[PDB]
Amino acid sequence: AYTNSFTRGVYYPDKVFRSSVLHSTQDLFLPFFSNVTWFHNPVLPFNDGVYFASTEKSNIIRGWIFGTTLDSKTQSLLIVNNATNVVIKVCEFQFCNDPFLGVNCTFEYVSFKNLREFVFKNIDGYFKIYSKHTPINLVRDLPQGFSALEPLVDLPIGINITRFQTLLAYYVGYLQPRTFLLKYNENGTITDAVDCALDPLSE
Amino acid sequence: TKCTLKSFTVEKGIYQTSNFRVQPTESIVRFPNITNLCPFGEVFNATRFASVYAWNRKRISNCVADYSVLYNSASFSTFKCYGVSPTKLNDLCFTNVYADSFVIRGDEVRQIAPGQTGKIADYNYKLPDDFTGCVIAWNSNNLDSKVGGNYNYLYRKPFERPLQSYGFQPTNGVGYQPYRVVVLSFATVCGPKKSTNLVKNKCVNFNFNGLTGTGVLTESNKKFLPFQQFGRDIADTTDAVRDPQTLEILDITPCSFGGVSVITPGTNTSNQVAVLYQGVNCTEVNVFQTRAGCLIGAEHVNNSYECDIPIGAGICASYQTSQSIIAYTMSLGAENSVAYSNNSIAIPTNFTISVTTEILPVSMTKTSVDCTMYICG
Amino acid sequence: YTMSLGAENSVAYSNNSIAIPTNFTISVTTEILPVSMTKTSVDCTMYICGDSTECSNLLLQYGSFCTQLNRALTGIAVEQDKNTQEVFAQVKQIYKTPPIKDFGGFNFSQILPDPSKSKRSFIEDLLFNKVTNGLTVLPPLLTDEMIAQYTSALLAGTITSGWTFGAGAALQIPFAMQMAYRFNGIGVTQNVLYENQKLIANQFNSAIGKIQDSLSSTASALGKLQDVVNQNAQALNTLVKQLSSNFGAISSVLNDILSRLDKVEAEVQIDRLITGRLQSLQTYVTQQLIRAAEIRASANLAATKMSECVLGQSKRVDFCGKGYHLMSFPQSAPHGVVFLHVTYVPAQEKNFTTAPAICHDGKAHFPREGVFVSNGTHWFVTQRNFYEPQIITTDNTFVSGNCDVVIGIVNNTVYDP
Amino acid sequence: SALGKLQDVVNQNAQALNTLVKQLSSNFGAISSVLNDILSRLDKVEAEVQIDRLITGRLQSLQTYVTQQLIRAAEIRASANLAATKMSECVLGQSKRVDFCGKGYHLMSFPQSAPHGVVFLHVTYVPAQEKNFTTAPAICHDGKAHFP
Ligand SMILES: *[C@@H]1O[C@H](CO)[C@@H](O[C@@H]2O[C@H](CO)[C@@H](O)[C@H](O)[C@H]2NC(C)=O)[C@H](O)[C@H]1NC(C)=O
Ligand SMILES: *[C@@H]1O[C@H](CO)[C@@H](O[C@@H]2O[C@H](CO)[C@@H](O)[C@H](O)[C@H]2NC(C)=O)[C@H](O)[C@H]1NC(C)=O
Ligand SMILES: *[C@@H]1O[C@H](CO)[C@@H](O[C@@H]2O[C@H](CO)[C@@H](O)[C@H](O)[C@H]2NC(C)=O)[C@H](O)[C@H]1NC(C)=O
Ligand SMILES: *[C@@H]1O[C@H](CO)[C@@H](O[C@@H]2O[C@H](CO)[C@@H](O)[C@H](O)[C@H]2NC(C)=O)[C@H](O)[C@H]1NC(C)=O
Ligand SMILES: *[C@@H]1O[C@H](CO)[C@@H](O)[C@H](O)[C@H]1NC(C)=O
Ligand SMILES: *[C@@H]1O[C@H](CO)[C@@H](O)[C@H](O)[C@H]1NC(C)=O
Ligand SMILES: *[C@@H]1O[C@H](CO)[C@@H](O)[C@H](O)[C@H]1NC(C)=O
Ligand SMILES: *[C@@H]1O[C@H](CO)[C@@H](O)[C@H](O)[C@H]1NC(C)=O
Ligand SMILES: *[C@@H]1O[C@H](CO)[C@@H](O)[C@H](O)[C@H]1NC(C)=O
Ligand SMILES: *[C@@H]1O[C@H](CO)[C@@H](O)[C@H](O)[C@H]1NC(C)=O
Ligand SMILES: *[C@@H]1O[C@H](CO)[C@@H](O)[C@H](O)[C@H]1NC(C)=O
Ligand SMILES: *[C@@H]1O[C@H](CO)[C@@H](O)[C@H](O)[C@H]1NC(C)=O
Ligand SMILES: *[C@@H]1O[C@H](CO)[C@@H](O)[C@H](O)[C@H]1NC(C)=O
Ligand SMILES: *[C@@H]1O[C@H](CO)[C@@H](O)[C@H](O)[C@H]1NC(C)=O
Ligand SMILES: *[C@@H]1O[C@H](CO)[C@@H](O)[C@H](O)[C@H]1NC(C)=O
Ligand SMILES: *[C@@H]1O[C@H](CO)[C@@H](O)[C@H](O)[C@H]1NC(C)=O
Ligand SMILES: *[C@@H]1O[C@H](CO)[C@@H](O)[C@H](O)[C@H]1NC(C)=O
Ligand SMILES: *[C@@H]1O[C@H](CO)[C@@H](O)[C@H](O)[C@H]1NC(C)=O
């Protein structure tokens, strides 16, 4: 199944304040009005990095796994929100097809009513996470509107990623190298964007 | 001015002879509060280590390498390097640090050093003479062996396990006395981020988190979002920063600069001159603040005259009477209330035939350049 | 769609028909001219090398380039003061207006100085409101307050003394009588002014009111001046943005190159930044020289307009707005000037039968000034630009030869007074 | 100081030529700016690298000179078109264009040659020695209004 992404999946591209100004930037972004694949789960490609989002009122989605095999051969990311912390590790993990709720190693780290949105990407050996949270009034699709995602995590871990899967009403779409024009307001938040390749008016 | 114009005679005018630029008074460096130091106590302060016949590996990343403290401390009896010296290594970095360590009799430890000779260097605790760092050691007769000797240990590829049973003893000579040693080589495992105090309102050279510049740092009211580090102007230019040790925002203004412009009468008339520091405020440098810049060596005057040498923003200067350069607001001309009324006319009763010269250029010197002969001769 | 060039009009021509305007409208048409760029100078060593000594030493190998650039921009900068002074400083004395305002019913209050404001006029305040790394902007020589004293002097001379303040010392003349000269200067017999003085004053006052409304209703009127401000900002922003470009160097941040590399490799990488930034600065200075030549052509046009069109009464068709030119008033504006061209436009024509000459006693009579017309039953002589029918007389007409030679002559009495 | 325009047109061209000559001494990154140093000291595979720097720099210096001379020639042509317009309207005629032919009511002008230019001696009537008078737009007689 598929749904329309609308104007969602934009994120702060760099750690920089800009105010009351329009900045044109090329980065791996979810294209506007793209087909975001919908799930009610299987292993998925990672490609140029991933937008992921889930509609929630339950906190049943909890984590992710990433790598080439995601099993035994090489170091692979595990990420889990356990309500005490966000827990991260990169071991050569081995498990059943995917662990689920009943409701060697080289690095480690620790830190419907709503939508949780995320972006996962891997550039220059940095695995990056961005996210946002909002209340909503629609269950079956992403709500039409705008809210830029902001960074959480920036791991220098250098792992090769080509597959991922989710641990647990969720949505997946692929980032692509595209120019966007970003509207920073007077307080330096991104408040609107143009996907330049969308249509001739956007160009 | 004579040098700027490549001439010993200078005509009346204003000449941009130099560009003034306020110098950075000092250098500032800022990085976050020190954290995540590498746990070297497991090598330097531990009572034992792996046998010289079977050496053990170590590694670190996402951490601060306290190598300057490791070199300065008395906890090591000696050290030596296959790479750069510890004064450079205290500011070195790698994507991760890699290492190995062992315990033995002190001469058996020496037999496993980078570029050493013995069964340890051959295979049991190996290390190349070209290794990308340094090795260090200390005595261990109080912990690495009993009063009966280290007879439970072993003695002798790189940084890993040519071998036999151990024989170190605390009552023996300095080669047989127990000791512990290690070696290492080379972004995530860097040396510490040495940092200064912060200076506002002076022109300063600065570093914040590895961006650099020169400017006047000032307290500011720009509301950066919690993840944002730097602020930018409309045309890419950095114009604010977050201080990494106390998360307030500093607005950055350029250190004051402008064209030094020498106002002179002709060198026929005088050797006295006045200097306009264009756009500069006199606090940053007789003295007179014009809207065009700080003007030095001219008298401000409350009369007004035709413009002789133009300064800008309505100001002109001239050499005048007992003589000096004066600077004044230019006179646009004498005022005249025309005697208008609904029934008054003025009619000329006489004339002057006036002959006024007008001069127009019409042609340049006709040049031709043989560009093959100019370029290649 | 295929565009239309304008409405079709088959002019009602025939060999004996003339259309003479029975009435006029005074029109006031704004014209807006650029006069000066933003005066600029670049510390090209600070632009190219950012106060790095390692780069500054390499930039010496390029010789006179980072010196003839400063000389070129200094030539442009001094030329902007010349452009501004050629336009406004055409007046020898700062003429000023009397306390009384007995200008025959004409109302200049919206274009004369407002002492509550600098002391710009009301319309000059609308015009000033509608316009909006080693680089330095230098101030103009004349401040906006000095420019407003010149436009005040030009305007106060123009009102109190006509063209006479251009040809010599200003000679006062009543404003109704100055406009009577402006009417003779377009071939309209001056009694047409004095007999219509209230109507002409109301048309002028109302037309000045429409300038305030036009300037309040849209910013797009000042497109020429706002375009000059935009092009200066666009050029400087482009020149600054080009500091971020690599030009094939390993980074555009010069302190990266000096810390990433050994000195031999660093000098090669820095020389790419020097070459690219120097080529970028030569590109900027070349565009500013060509743009300054464009602004100088506009400043020479504005200076020529002020001489012929403010200080005089230009007889050059469409040099001073559409219609026959009466006078114009200068108003200052940011980086430019505005002329309020006052022009006579004829407005309510009647068709008449006409003849080139009239036979009396075999003598062919021609009009001394004006043209013959008939209302259908009677023959009159009339000035060309306003229908005023006068009896045909030996005073209004001159003889030459006899009836036989003239194609299309007609027979009527000529009254001998 | 009257002929500042013509002597400046001479000076601009002299400064442009002298700048273009002095640029022959610039290295542009080569081992020397004397082209015979390079050709005597270096063998072809090295020499051509250094001569490419001198060619690139000297060629960029000519493109700079010729660009500035094209723009300066456009300025001088605008002045020559103005001088030609003055000679047509102002010598060969009597211009009514205010301040086109000197400050005054224009009578005539005489052209005189000057190096790189022309000089016009604009003969103009300037009025003087005015008197104030009472004035009127028109005058009544037998109820009819008379105008001059
Ligand atoms: C000439 O044209 C003007 C308009 O430009 C006429 O003036 C208007 O006359 C009407 C009445 O006929 C009034 O309602 C308007 O208010 C007048 N306008 C102005 C600006 O005064 C004028 O009547 C015409 N004159 C002749 C002789 O035809
Ligand atoms: C000249 O014209 C101005 C308007 O262009 C007249 O001033 C306005 O007068 C009306 C009626 O008194 C007021 O409602 C406006 O507020 C005035 N405007 C300003 C800016 O003052 C002025 O009275 C006229 N003067 C003469 C002598 O006719
Ligand atoms: C053409 O003009 C003449 C003169 O103005 C007009 O003749 C006068 O007409 C009025 C009545 O409209 C009479 O009171 C006068 O006595 C006439 N004067 C003469 C000398 O005849 C004539 O009517 C006009 N014709 C048209 C077609 O407009
Ligand atoms: C103008 O008036 C004259 C008379 O004053 C007209 O001349 C007559 O023309 C007819 C026809 O050619 C002849 O029979 C008469 O002998 C002519 N008389 C004279 C004295 O020459 C003339 O035709 C009229 N012209 C127009 C254009 O109306
Ligand atoms: C992908 O999106 C386009 C509209 O953007 C739509 O026409 C197309 O049918 C979608 N593809 C799928 C598999 O639904
Ligand atoms: C979350 O993970 C940490 C280890 O990362 C563990 O100590 C803690 O008990 C866990 N909490 C919950 C609620 O599972
Ligand atoms: C652990 O690393 C060794 C090599 O150091 C390798 O032989 C072994 O297969 C690895 N095991 C896992 C589970 O990654
Ligand atoms: C990632 O893959 C490349 C080949 O695509 C390989 O050279 C590199 O060593 C791999 N790195 C890791 C950490 O797996
Ligand atoms: C900016 O933030 C302040 C509070 O810090 C708020 O009052 C204001 O409304 C905000 N303005 C915009 C344009 O978001
Ligand atoms: C080792 O122990 C001593 C005890 O005085 C302490 O001062 C030193 O900091 C310790 N060094 C390390 C590397 O833990
Ligand atoms: C750094 O440490 C000082 C105390 O030493 C503390 O006041 C300050 O808040 C700390 N800053 C950060 C960014 O943690
Ligand atoms: C300046 O000196 C020169 C000779 O050196 C002379 O020709 C010139 O007339 C002098 N000018 C003035 C203004 O004194
Ligand atoms: C800067 O110049 C202004 C006048 O232009 C003056 O009032 C002010 O004191 C100067 N700034 C400082 C810090 O002195
Ligand atoms: C010049 O004018 C200022 C006020 O503008 C006054 O303080 C000063 O005393 C005056 N000096 C002279 C010499 O007139
Ligand atoms: C007119 O002026 C001249 C000097 O320009 C003078 O000699 C002559 O006497 C004057 N004539 C009259 C009538 O005033
Ligand atoms: C003049 O008359 C012709 C018809 O004879 C008519 O077509 C034309 O519109 C008229 N023009 C005016 C201004 O009345
Ligand atoms: C005017 O028009 C028609 C056609 O040309 C002609 O019959 C008539 O004679 C002409 N009249 C004159 C005076 O030329
Ligand atoms: C004309 O008369 C006024 C006084 O009514 C006087 O101020 C003015 O100077 C006189 N002008 C001339 C040229 O005589």
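So for chain C, numbering is Swiss-Prot's, and the shown residues are 695-811, 813-827, 856-1140, in order.
According to its header, the structure was obtained by electron microscopy, 3.1 Å.
For all residues, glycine too, the Cβ spot is worked out from N, Cα and C.
Under its natural variant annotations, Swiss-Prot gives C:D796 to Y the following note: In strain: 19B/501Y, Omicron/BA.1, Omicron/BA.2, Omicron/BA.2.12.1, Omicron/BA.2.75, Omicron/BA.4, Omicron/BA.5, Omicron/BQ.1.1, Omicron/XBB.1.5, Omicron/EG.5.1. Listed in sequence order, C:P897, C:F898 are the same-chain residues at least 6 apart in sequence whose CB falls under 8 Å from the CB of C:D796 (variant position). Mapped onto three states, the DSSP output places C:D796 (variant position) in coil.
Under a cutoff of 8 A between CB atoms, and with a sequence separation of 6+ in the same chain, the neighbours of C:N856 (variant position) are C:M740, C:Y741, C:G744, C:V963, C:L966. Among the sequence features in Swiss-Prot, the natural variant C:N856 to K is noted as follows: In strain: Omicron/BA.1.
All chains included, 25 other C-beta atoms sit within 10 angstroms of the C-beta of C:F888 (variant position). What Swiss-Prot notes for the natural variant C:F888 to L is this: In strain: Eta/B.1.525.
Here Swiss-Prot describes C:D950 to N as a natural variant; the accompanying note says: In strain: Delta/B.1.617.2, Mu/B.1.621. Residue environment of C:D950 (variant position) contains 12 other Cβ atoms, counted within 10 Å of its Cβ in all protein chains.
Record note (Swiss-Prot) on the natural variant C:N969 to K: In strain: Omicron/BA.1, Omicron/BA.2, Omicron/BA.2.12.1, Omicron/BA.2.75, Omicron/BA.4, Omicron/BA.5, Omicron/BQ.1.1, Omicron/XBB.1.5, Omicron/EG.5.1. Cβ-based neighbour count (10 Å, all protein chains) for C:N969 (variant position) stands at 13.
Within the same chain, residues at least six positions away from C:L981 (variant position) with a Cβ under 8 Å of its Cβ are C:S746, C:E748, C:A989, C:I993. C:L981 (variant position) falls within a helical segment according to DSSP. According to Swiss-Prot, the natural variant C:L981 to F carries the following note: In strain: Omicron/BA.1.
According to its DSSP assignment, C:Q1071 (variant position) is coil. For C:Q1071 (variant position), other Cβ atoms within 10 Å of its Cβ number 11. Annotation of the natural variant C:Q1071 to H in Swiss-Prot: In strain: Kappa/B.1.617.1; the original residue is retained in the structure shown.
The note that Swiss-Prot attaches to the natural variant C:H1101 to Y is: In strain: Theta/P.3. The C-beta environment of C:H1101 (variant position), restricted to residues of the same chain at least 6 apart in sequence and closer than 8 Å, is empty.
Record note (Swiss-Prot), natural variant C:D1118 to H: In strain: Alpha/B.1.1.7. The unchanged residue is displayed. Sequence-distant neighbours of C:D1118 (variant position) (same chain, 6+ apart, CB under 8 A from its CB) are C:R1091, C:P1140.
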So which of these variant positions, C:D796, C:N969, C:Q1071, C:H1101, get their C-beta under 8 angstroms from chain B?
C:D796
Listed in sequence order, which of the variant positions C:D950, C:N969, C:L981, C:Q1071 sit with a CB under 8 A of chain A?
none
Are any of the variant positions C:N856, C:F888, C:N969, C:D1118 near ligand 1, with a Cβ under 6 Å from it, and if so which?
none
C:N969 (variant position) and C:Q1071 (variant position), Cα-Cα, nearest whole angstrom:
68
Close-lying variant positions around ligand 3 among C:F888, C:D950, C:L981, C:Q1071, where CB distance stays under 6 Å:
none
